[PDB]
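Participant: Just dropping this structure here.
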Amino acid sequence: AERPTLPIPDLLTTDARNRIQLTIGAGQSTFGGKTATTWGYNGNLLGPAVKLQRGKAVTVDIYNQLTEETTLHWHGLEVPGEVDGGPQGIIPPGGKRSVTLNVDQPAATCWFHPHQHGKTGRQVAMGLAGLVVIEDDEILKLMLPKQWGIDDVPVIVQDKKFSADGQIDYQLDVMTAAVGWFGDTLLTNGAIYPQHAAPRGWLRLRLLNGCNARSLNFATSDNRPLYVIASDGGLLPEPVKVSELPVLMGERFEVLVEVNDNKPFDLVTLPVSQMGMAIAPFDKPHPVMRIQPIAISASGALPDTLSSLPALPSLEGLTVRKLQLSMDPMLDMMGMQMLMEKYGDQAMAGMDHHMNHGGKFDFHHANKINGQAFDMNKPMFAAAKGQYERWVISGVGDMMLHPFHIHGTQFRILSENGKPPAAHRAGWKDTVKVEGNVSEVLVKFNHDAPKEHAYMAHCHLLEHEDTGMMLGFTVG
Ligand SMILES: [Cu+2]
Ligand SMILES: [Cu+2]
Ligand SMILES: [Cu+2]
Ligand SMILES: [Cu+2]
């Protein structure tokens, strides 16, 4: 049979009352011909792309039609804590919450997802994620590929696994609390190995790693390069040519790739050096989508310059914050042992060369920052507003992968896991790799966040977050 076409999320803008309506609900999807219960925003799975303009406010009405509580966070958007949608931003089942977003950051591809306390991994795994397209006056002048669903397309890449009855097989247990929830099936905007018909010339892909725990590494099947034009928080100063593009959980990159007549190619993901993630079929390059060239000229450009990136400022005298990530050694050892017993040596491929003892020993609070599993009631510190700070995040002490995300900002990486950042990671980022080593970022918070609606800082390996690897902080 033919490949399904790549689903394209609807690009949503405000009504005359300046409102966007998002309904959160459950329905059915089909994978490999089997029905599964799934959750979506304005539909059964995944979500729309909300279009925002810098300097304009919009109001979002969010209707929770689930039978459990949820929250809605705008990952990558710089907004006050009151509308950030972290764990404190509860929307009761059957209820509605509205937020007004005053967009004040450069053009970028952001996304939105639940942030329910202790349950974010399950709610994302069940289907909830959407996109945010921010535009500003600067990016349209570049004449990039811009026809949504034709030469400008979002690519949300996620793994799942399913039980024999067809349902999503999600569990937060001792194994996944240590190494993450991952599966054997790869979805691309919700579809298994779709094709996308693209015109001849440049194709813009807005890539999102929407996996709970799996890192990805994009490349093309015939080794044509990818031209990175933007990261999490917006355009790079100029395109950066790469042959492969690692993408951590929750990160976005936009790339341009050439489309030539008569030569279809796949976007693929290459095996990564992360525990658990190279089990067949991920032990080999895995297709993500087929690009099918169409003999119609694409009008988009790849300009030599994209934007102006300001210099880093002097670092002397800035507040330095230490964030020590950690995992309880016993539950790290027990979850890694369960991974190895289940899959054997292949669970470490590509890597470098039972009774109840009480609540003190519960894996649900085994992962921590600065010695503390996430306490919704006690922000760990008060950060300055309108001030640059240097945050130092260490994963020394274990070897798991921790893509560390800070709400309320787009930062600059100074050191990524002990090395200067790669050029395409040197611009605006909301995520930094921490793995066995130390990262340092330069952050500034432009908006307030009070104790009652604090900003989160956390590992974006969702099962780590849900079992304590998160802190709250206030601003202002
Ligand atoms: Cu976020
Ligand atoms: Cu996030
Ligand atoms: Cu982590
Ligand atoms: Cu978050």
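Start at 1 and count along the chain as shown; that gives each residue its number.
Note that Cβ sites are derived from N, Cα and C of the backbone, with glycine treated the same way.
So Swiss-Prot has the following annotated:
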| type | residues | note |
| --- | --- | --- |
| BINDING | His115, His407, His458 | Cu cation 3 binding site |
| BINDING | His402, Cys459, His464 | Cu cation 4 binding site |
| DOMAIN | 27-137 | domain 'Plastocyanin-like 1' |
| DOMAIN | 199-264 | domain 'Plastocyanin-like 2' |
| MUTAGEN | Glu78 to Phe (Swiss-Prot position 106) | Increases oxidase activity with ABTS as substrate |
| MUTAGEN | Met327 to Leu (Swiss-Prot position 355) | Almost loss of oxidase activity with 2,6-DMP as substrate. Loss of the copper tolerance phenotype |
| MUTAGEN | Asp332 to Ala (Swiss-Prot position 360) | Strong decrease in oxidase activity with 2,6-DMP as substrate. Loss of the copper tolerance phenotype |
| MUTAGEN | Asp398 to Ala (Swiss-Prot position 439) | Decrease in oxidase activity with 2,6-DMP as substrate |
| MUTAGEN | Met400 to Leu (Swiss-Prot position 441) | Strong decrease in oxidase activity with 2,6-DMP as substrate. Affects copper incorporation into the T1 copper site |
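A description of the local structural setting of each listed feature is requested, covering burial, neighbours and distances.
Facilitator: Within the same chain, residues at least six positions away from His458 (Cu cation 3 binding site) with a Cβ under 8 Å of its Cβ are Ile369, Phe374, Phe404, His405, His464, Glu465, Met469, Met470, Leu471.
If you draw a 10 Å sphere around the CB of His464 (Cu cation 4 binding site), it holds 29 other CB atoms from the protein chains shown.
With a cut-off of 8 Å between CB atoms and residues at least 6 apart in sequence, the same chain places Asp104, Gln105, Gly408, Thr409, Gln410, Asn446, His447 near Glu78 (mutagenesis position), listed in sequence order. In the three-state DSSP scheme, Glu78 (mutagenesis position) is classed as coil.
Of all Cβ atoms in the protein chains displayed, 26 besides its own lie within 10 Å of the Cβ of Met327 (mutagenesis position).
DSSP assigns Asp332 (mutagenesis position) to a helical segment in the three-state reduction.
Non-local contacts of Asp398 (mutagenesis position) by the CB criterion (under 8 A, 6+ apart in sequence, same chain) comprise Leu325, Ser326, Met327, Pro329, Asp332, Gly436.
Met400 (mutagenesis position) falls within neither a helix nor a strand when secondary structure is assigned with DSSP, and so counts as coil. Taking the Cβ of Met400 (mutagenesis position) as centre and 10 Å as the limit, one finds 25 other Cβ atoms among all the protein chains shown.
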Participant: Round to a whole number and give the Cα-to-Cα distance in Å for the pair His115 (Cu cation 3 binding site) and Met400 (mutagenesis position).
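Facilitator: Distance between the two Cα atoms comes out at 22 Å.
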Participant: Per DSSP, what is the residue tally for the domain 'Plastocyanin-like 2' (199-264) in helix, strand and coil?
Facilitator: 0 helix, 42 strand, 24 coil
Participant: Are any of the recorded positions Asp332, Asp398, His458, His464 near ligand 1, with a Cβ under 6 Å from it, and if so which?
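Facilitator: The qualifying recorded positions: none of them.
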Participant: Excluding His115, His407, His458, which residues of the same chain place their Cβ within 8 Å of the centroid of the Cβ atoms of the recorded Cu cation 3 site?
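Facilitator: The answer, listed by sequence position, is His73, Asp84, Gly86, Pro87, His405, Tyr455, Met456, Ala457, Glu465, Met470.
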Participant: With every protein chain in view, what's the tally of Cβ atoms within 10 Å of the Cβ of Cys459 (Cu cation 4 binding site), excluding that atom itself?
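Facilitator: The answer is 31 other Cβ atoms.
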Participant: Which residues of the same chain, at least 6 positions away in sequence, have a Cβ lying under 8 Å from the Cβ of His402 (Cu cation 4 binding site)?
Facilitator: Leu325, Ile393, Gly395, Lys433, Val434, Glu435, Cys459, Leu461, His464, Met469
Participant: What does the Cα distance in Å come to between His353 and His354, when 13 residues between them are unmodelled?
Facilitator: 30
